[PDB]
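Trainee: Please see the structure below; I have some questions.
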Amino acid sequence: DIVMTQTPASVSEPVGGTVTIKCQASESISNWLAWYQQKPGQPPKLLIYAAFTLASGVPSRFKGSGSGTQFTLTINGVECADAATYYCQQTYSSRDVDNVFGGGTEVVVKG
Amino acid sequence: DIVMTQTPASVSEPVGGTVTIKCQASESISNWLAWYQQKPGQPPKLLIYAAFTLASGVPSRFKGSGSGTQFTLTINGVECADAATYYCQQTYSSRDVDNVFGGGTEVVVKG
Amino acid sequence: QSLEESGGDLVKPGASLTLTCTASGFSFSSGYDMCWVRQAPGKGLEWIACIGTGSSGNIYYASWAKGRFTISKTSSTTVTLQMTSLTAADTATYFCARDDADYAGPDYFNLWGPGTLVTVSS
Amino acid sequence: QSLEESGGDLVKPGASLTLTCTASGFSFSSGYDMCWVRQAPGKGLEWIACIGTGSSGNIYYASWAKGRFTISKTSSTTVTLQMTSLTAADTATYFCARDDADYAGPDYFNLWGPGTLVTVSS
Amino acid sequence: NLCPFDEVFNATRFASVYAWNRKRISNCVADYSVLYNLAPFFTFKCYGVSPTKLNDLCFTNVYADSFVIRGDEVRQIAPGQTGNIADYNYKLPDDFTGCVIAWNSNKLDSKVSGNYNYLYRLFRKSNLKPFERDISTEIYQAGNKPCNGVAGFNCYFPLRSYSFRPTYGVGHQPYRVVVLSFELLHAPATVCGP
Amino acid sequence: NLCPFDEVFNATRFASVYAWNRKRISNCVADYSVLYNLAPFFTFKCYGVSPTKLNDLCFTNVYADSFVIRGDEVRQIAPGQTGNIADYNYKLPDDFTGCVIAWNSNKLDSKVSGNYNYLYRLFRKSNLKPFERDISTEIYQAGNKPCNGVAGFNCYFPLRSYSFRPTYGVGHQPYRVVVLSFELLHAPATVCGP
């Protein structure tokens, strides 16, 4: 029913920059969305629930923004420890959906 | 703009008695006013701010009353430790005013 | 508290497996929803199923696994997922995640298990 | 906190002086306003000037001291006031009071300095 | 070809009031007797058309807007009303046509831990014109110094969360609201009753 | 000879609601275009005359009453309204003429420590007659035994202080209010627009 896509596939900036990741849904999903982070060889960790609220124990560098059909996640400062993969989950209508999760975005911090 | 007057110039009442000091403003200043007390050779001490509220650490005998253009301050009982000079301040409009403070009232406790 | 998973081993093509998710430090109360997801070695996350640990389980399935998979709760701390006819593309790491709201579906996954590796090859 | 005064000394008539107000235990933040008042030896208190300690200080003056005096903030813990063309009627004790609300004007004076005596005599 | 009322009404999760959904109903037959089993404790006080004769009438185009609000704020969803929800979240035109329905959903949208997923806009520069959604998350500057992204004093996040307290009265409980906007235009009738 | 709207509207500090200020406007030209730079976010809802055609009209005598109230209490400034402010602080006559203006002043009358200088009357023997002021601070007797100046149990101070909380919505923020009372009497016209 609702299918999302995540862009770009991969990003790269020096340590001082800010990264922005876009996730867009086929239909409006309102405020139901979640940004997850997975480092290699580890289960993913929740970062942004409700598309704005920071998780528990997450550093105050991940800002979520947008609502409706377009969502963005922005890291204002990378520190070579944020090199991971980021995912967006719709958590809105999961009756007949192939995959709640979107595609994977791989972040490379070239320090 | 606002010119204020304070009466009487000097008072003298027994230890158990009550003293009253009146302060009148030319134009309506509403509730903005403060009663200060200055002992000889001392900086003045704030007693009654906002024309009703007692300051911090002031004995519960100085009561303020009235609002608008006419205000009164009353000591229901003196104990020879309240001999000083009392002033009223408009703190309402000081764009072009010669003096916010009113005249001084010297209180003599005839114990 | 943890959800260490078991039953991960090599299975020949056209066979069946039954993985188990066991809770540690708590049991399956009715206030939480359980889910199973999988991840290919180099691809993104894929959601498989969810079961509610309440009085009336709201079992939910993805479109791509409508009849191949089957999830069922079997005890107070154990939920099993069984698949049949595993193909070459079913090799992946499977995670047993826990939800945070019982809205008949996978909501935010607050807690994740370490996940187990399942490979299909001759 | 204290606002001890300085620069108070005898001056011949028709000269200039520059008194200083120095804070202790705090710095002149944007929250609170500063003012200078004076008291003649036998008269009541008279207000002279006020300056804000914020981004844009709203300097004010009494009507009788429209241009004779000049008050300015020079550092984080020092505000100075300068008078010129002094006369025999300018002798008084000067206090540096601190306001409690920056409504662009002298509000209630919660804290006062000890004040210093300035005398004008030939 | 029955109208898709069940999916709009029997949806498990409704949108937050600020980012309300919008659905178009067209080319179907609409029935109103069903809206008793899908929505308990409904309240169909409404405007622009008599509810009793909705059965024998045709509607040219129908919009369905759904969200979740507090119990005591349901009176704010009406033409000409003034308040937080009407000004900053959902404003209805004065000459509104169509019917509004609200039903209690404590059993569906109340959690023991506390529902922190339903949000509403609290700060806004100016009131919304009718039918306009503000999905901006820009920090609100309530003082004189610019916020510059900092959320200190006089710098508040424009969106707050609903702190549902079912222990108190029905004014502190989540009510699900569905608004139907009808009309009558040059297009021939396409949505009709049974 | 411009009317003194600058002094009334751009005054640094307004009066408390219970001791509201009063000003007379006479023998001047009243320009209403100024009331956009001085008073942002105003609400010019008003009574007795069309606001737009005020430019070409002459007023017999103009009274301006200014004060500061809460955001949620602004709806109490209207003829016939009932409430706390309507009964005990400021009553408008039923046959009122003139226009009321209210604008948010969070940037001017909000203090980090807390605003404790604006007061409002909370207790009173009976409702105010239209256009009356009660500045008495007599201790209120809420029981049977006379207070005799004591403020103990069942003996309350009639005046309270506004505790503005800008963390909440605009309903807990200080709004500055100015009420203009026109009239039409035997005296010839003396205040007119441009």
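We number chain E the way Swiss-Prot does; in order, the residues shown are 334-527.
This entry, so its header tells us, was determined using electron microscopy, 3.5 Å.
Backbone N, Cα and C define each Cβ position, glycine as well.
I grabbed these lines from Swiss-Prot:
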type    : residues    : note
MUTAGEN : E:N343 to Q : Reduced viral infectivity
VARIANT : E:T376 to A : In strain: Omicron/BA.2, Omicron/BA.2.12.1, Omicron/BA.4, Omicron/BA.5, Omicron/BQ.1.1, Omicron/XBB.1.5, Omicron/EG.5.1
VARIANT : E:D405 to N : In strain: Omicron/BA.2, Omicron/BA.2.12.1, Omicron/BA.2.75, Omicron/BA.4, Omicron/BA.5, Omicron/BQ.1.1, Omicron/XBB.1.5, Omicron/EG.5.1; complete loss of interaction with host integrins
VARIANT : E:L452 to Q : In strain: Omicron/BA.2.12.1
MUTAGEN : E:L452 to R : Increased resistance to neutralizing antibodies. Decreases HLA binding to NF9 epitope. Increased binding affinity to human ACE2
VARIANT : E:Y453 to F : In strain: B.1.1.298
VARIANT : E:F486 to V : In strain: Omicron/BA.4, Omicron/BA.5, Omicron/BQ.1.1
VARIANT : E:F486 to P : In strain: Omicron/XBB.1.5, Omicron/EG.5.1
MUTAGEN : E:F490 to L : Increased resistance to neutralizing antibodies and human covalescent sera neutralization
VARIANT : E:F490 to S : In strain: Lambda/C.37, Omicron/BQ.1.1, Omicron/XBB.1.5, Omicron/EG.5.1
MUTAGEN : E:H519 to P : Increased resistance to human covalescent sera neutralization
Trainee: Do you know which of the recorded positions E:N343, E:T376 has the most other C-beta atoms within 10 angstroms of its C-beta?
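Mentor: Most Cβ neighbours within 10 Å: E:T376.
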Trainee: For E:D405 (variant position) and E:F486 (variant position), determine the Cα separation and express it in whole Å.
Mentor: 29
Trainee: When DSSP is mapped onto helix/strand/coil, what comes out for E:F486 (variant position)?
Mentor: coil
Trainee: For the C-alpha pair, I'd like the distance in angstrom between E:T376 (variant position) and E:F486 (variant position), rounded off.
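Mentor: Roughly 41 Å, rounded to the nearest whole number.
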Trainee: Determine, to the nearest whole angstrom, how far the Cα atom of E:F486 (variant position) is from the Cα atom of E:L452 (variant position).
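Mentor: About 21 Å separate the Cα atoms of these two residues.
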Trainee: Per DSSP, to which secondary structure element type does E:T376 (variant position) belong, with helix, strand and coil as the options?
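Mentor: DSSP call for E:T376 (variant position): strand.
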Trainee: Please report the distance from the Cα of E:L452 (variant position) to the Cα of E:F490 (mutagenesis position), rounded to the nearest angstrom.
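Mentor: One finds 12 Å between the Cα atoms of these residues.
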Trainee: Counting every protein chain present, what is the number of Cβ atoms, excluding its own, within 10 Å of the Cβ of E:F490 (mutagenesis position)?
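Mentor: Excluding its own Cβ, E:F490 (mutagenesis position) sees 13 Cβ atoms within 10 Å.
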Trainee: E:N343 (mutagenesis position): which of the recorded positions E:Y453, E:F490, E:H519 have a C-alpha within 10 angstroms of it?
Mentor: none
Trainee: When you measure from the Cβ of E:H519 (mutagenesis position), how many other Cβ atoms are you left with inside 10 Å?
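Mentor: I count 5 other Cβ atoms within 10 Å of it.
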Trainee: Quick one: give me the count of other CB atoms within 10 A of the CB of E:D405 (variant position).
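Mentor: Total other Cβ atoms inside 10 Å, all chains included: 13.
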